[PDB]
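Structure record follows, encoded as structure tokens.
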Amino acid sequence: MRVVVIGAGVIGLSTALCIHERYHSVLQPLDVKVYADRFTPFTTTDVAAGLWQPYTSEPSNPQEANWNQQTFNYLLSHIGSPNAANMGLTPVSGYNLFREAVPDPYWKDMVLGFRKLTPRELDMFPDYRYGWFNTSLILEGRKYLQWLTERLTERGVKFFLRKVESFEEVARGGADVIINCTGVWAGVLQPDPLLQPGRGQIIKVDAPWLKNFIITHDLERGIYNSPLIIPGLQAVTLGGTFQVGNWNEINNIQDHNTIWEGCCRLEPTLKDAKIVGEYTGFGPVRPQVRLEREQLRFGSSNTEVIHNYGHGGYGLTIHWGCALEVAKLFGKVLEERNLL
Amino acid sequence: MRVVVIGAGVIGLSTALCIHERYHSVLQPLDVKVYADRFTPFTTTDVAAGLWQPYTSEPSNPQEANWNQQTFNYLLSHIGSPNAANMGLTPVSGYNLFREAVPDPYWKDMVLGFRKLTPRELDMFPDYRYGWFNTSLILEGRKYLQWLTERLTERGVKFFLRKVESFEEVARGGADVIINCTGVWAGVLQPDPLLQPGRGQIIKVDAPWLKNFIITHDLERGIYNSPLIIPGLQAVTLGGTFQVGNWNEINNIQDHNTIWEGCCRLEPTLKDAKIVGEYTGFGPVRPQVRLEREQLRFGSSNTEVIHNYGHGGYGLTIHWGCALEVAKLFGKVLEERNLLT
Ligand SMILES: Cc1cc2nc3c(=O)[nH]c(=O)nc-3n(C[C@H](O)[C@H](O)[C@H](O)COP(=O)(O)OP(=O)(O)OC[C@H]3O[C@@H](n4cnc5c(N)ncnc54)[C@H](O)[C@@H]3O)c2cc1C
Ligand SMILES: Cc1cc2nc3c(=O)[nH]c(=O)nc-3n(C[C@H](O)[C@H](O)[C@H](O)COP(=O)(O)OP(=O)(O)OC[C@H]3O[C@@H](n4cnc5c(N)ncnc54)[C@H](O)[C@@H]3O)c2cc1C
Ligand SMILES: C[C@@H](N)CCc1ccccc1
Ligand SMILES: C[C@@H](N)CCc1ccccc1
């Protein structure tokens, strides 16, 4: 059984680890390899704000809510462990701010200590009238990617920096199963018109006095198109743009200003914060996560492909539940081949 | 009106600023000076973990509860301001942990979002089975001392290196009023056997991933004799000793160990944290804060002294209320000389 995972972002590596941890002990031989054209720190995952929080509306697919919950429980469970921080993981509390009353989110009971903000808390944020408090987790993309690659490597999973031109090529080269974790670029290997890029730009800043996340919403502009502040492990992420359809990989002057003055008015102490870097990444926006089997016919055999892409602006939030589901589908593939 | 404040720790500079802001306008010529033999970063204040939280038990002087609350509201009112962090101030959330159920603290409604901990929160901290969550404020001693000294300076308040040897000496040199903010050493200038040193040792550590304060309690060993973790503005403070009666200024090995491994057990990610410094300071422990007027006679003239010392392990938590009370007592000194507000 030769399995090639394509993609070395959170989705690819989490899935690779999940498959391997689950089947190494019971299937000889199992050969899992990762192929990608960019590894940390050059993936969208590396640019992620680094916080666990789903969108404010339910998902179309009710499986996604579960995947989000499994991910939180998976991540929470690590708190107490000596290596939580070396995985990119720590607990944070913070605020969600609104210009008007809004319904509770479906995830209110998944986080810790969810409640509405009292009138007294609201005076800390003059521009907003209603909000939430809760405790969630930081999950730093960059650090988590380094952790997962060390955990994969020690288990004998090999990485190959290479650009896949088609599913065909990889199958022809000896893959029995392909796990497709190519993120926003999946369309290059199989056209998918529902998949769009969600261009997000961020400013990273040294401001270690900030201990809380602060996320504002503007209902008339779409999600994450409103200032947001997320303290990371060593730096702070400043955001406020997320526009679908825009394929420009370069930083832009307007979004820089939108992020900087939006965040400087939210958190005026930002005046003394040193800019550390400024980045742009593309969320794999899709009305729903594509996570499914597909049978491909080349040469003399079927090669099974399992897709796992289209996680929009919530891939870190939802990744573990998605990896588990892919390992399930793999298991079905195995019994069909009378392998276990 | 020549006022000498003795002390440049949080209590001293607080009170100085507060008097000055209240009475500069209505009283020329007001001349406020600060005398001290230790300034930042060599004051007890500089060593303070930097968190707002009173003791778990209510104080013998209930006035201290209001002084804590005035302080919190005062500090809170600055959140939203561009300069909150330059003052040493930022909000933080965190946990108070107990091995058994305990009554709610009197300060539960002064903080933000106080509630009990749920079983799931308790799974983060194995050794413990009851506790609180809340939001409070960091007030870094070292930074707040610097902020206050810039504010005082630009108001024309002048600072002098001086080890005062008696109230007499200062009254002889021309002071009409003396504000005594000498912390744990007040007994040198007037014996006060209720005042004892509360030796506290800490390890400062580079661990910027830790965003929450974590304070454990051991109902039997007395307060702050249990591991505690408090993220500061740039570094993290680790503690766990608070020993009354002990005057040894040097760091010792067995308290280092008590702290380090007590805290490594609580927060095991601390294995990767670089040690940046370890320090020892003496909290001015007293059954209650001394904050009162006293008239002393030296030759022909009366000298007015207002004492403000004995703030134990809660001086930052309570300081603004105390400064405001000293300013009230100053007002009454004024009105006794038929001067007006
Ligand atoms: C600014 C910003 C902030 C965000 N913040 C958060 C957050 O705080 N929390 C959260 O949960 N989510 C966040 N997201 C969303 C999250 O970043 C994404 O959902 C996630 O990173 C996507 O993971 P992925 O592994 O699917 O894609 P990627 O991380 O892009 O990985 C794609 C991989 O596929 C490889 N690849 C693709 N095509 C090929 C090919 N043809 N041949 C070889 N290799 C190929 C690439 O080299 C790369 O290794 C954010 C997104 C942005 C843009
Ligand atoms: C390890 C530790 C951690 C702590 N953490 C916290 C915390 O998180 N929150 C909190 O609220 N409290 C905390 N405390 C308590 C807090 O540090 C004190 O309550 C506070 O610093 C007392 O301030 P002060 O100005 O009264 O005294 P100090 O800061 O000691 O200042 C005293 C001043 O008096 C001067 N002085 C004294 N005698 C003379 C003299 N004869 N002539 C001239 N000058 C003189 C000194 O030079 C100095 O300027 C902590 C204490 C310790 C030991
Ligand atoms: C709060 C996070 N779950 C999303 C943050 C984000 C996503 C896309 C662009 C900027 C920020
Ligand atoms: C939460 C703060 N009030 C810490 C106080 C303190 C006092 C003495 C020793 C260590 C810490």
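According to its header, this structure was worked out by X-ray crystallography, 2.5 Å.
Just so it is clear, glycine is given a Cβ too, placed from its N, Cα and C backbone atoms.
Annotated features in Swiss-Prot:
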type: MUTAGEN; residues: B:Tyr55 to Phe; note: No effect
type: MUTAGEN; residues: B:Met110 to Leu; note: No effect
type: MUTAGEN; residues: B:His217 to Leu; note: No effect
type: MUTAGEN; residues: B:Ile230 to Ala, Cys or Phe; note: Alters substrate specificity; when associated with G-283
type: MUTAGEN; residues: B:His307 to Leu; note: Reduces activity
Handout entry: B:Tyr55 (mutagenesis position) to B:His307 (mutagenesis position) - Cα separation in whole Å
Key = 22
Problem - Between B:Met110 (mutagenesis position) and B:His307 (mutagenesis position): CA-CA distance (Å) - result: 27
Exercise for the section: Give the number of CB atoms, excluding that of B:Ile230 (mutagenesis position) itself, located within 10 Å of its CB. Expected result: 22
Exercise for the section: Determine, to the nearest whole angstrom, how far the Cα atom of B:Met110 (mutagenesis position) is from the Cα atom of B:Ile230 (mutagenesis position). Expected result: 19
Problem - Proximal to chain A - mutagenesis positions among B:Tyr55, B:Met110, B:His307, CB under 8 Å - result: none
Exercise for the section: Work out how many Å separate B:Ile230 (mutagenesis position) and B:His217 (mutagenesis position) at their Cα atoms, rounded off. Expected result: 14
Problem - Residues satisfying Cβ distance under 8 Å from B:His217 (mutagenesis position), sequence separation of at least 6 - result: B:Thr56, B:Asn96, B:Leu97, B:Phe98, B:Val102, B:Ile223, B:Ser226
